[PDB]
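Colleague: One structure is given below, represented as structure tokens, and several questions about it will come after.
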Amino acid sequence: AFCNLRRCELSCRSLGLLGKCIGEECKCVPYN
């Protein structure tokens, strides 16, 4: 199964975080 990256880079952005694909799950983290 693939991660929902386009949903993640918006949802974490609405919190001031980088949306990161772990592999099938999303993470909200500092921008690199």
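Here, residue 1 is simply the first one shown, and the rest follow in order.
The deposited model was determined using solution NMR.
Even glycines carry a Cβ here, placed using N, Cα and C.
A mutagenesis experiment is reported in Swiss-Prot for this position, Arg13 to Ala, and the note states: 1.45-fold decrease in cell death of Jurkat cells.
Looking at the shown structure, what environment does each listed feature sit in?
Modeller: Classification of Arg13 (mutagenesis position) by DSSP places it within a helix. Cβ neighbour count for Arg13 (mutagenesis position) (all protein chains, 10 Å cutoff from its Cβ): 13.
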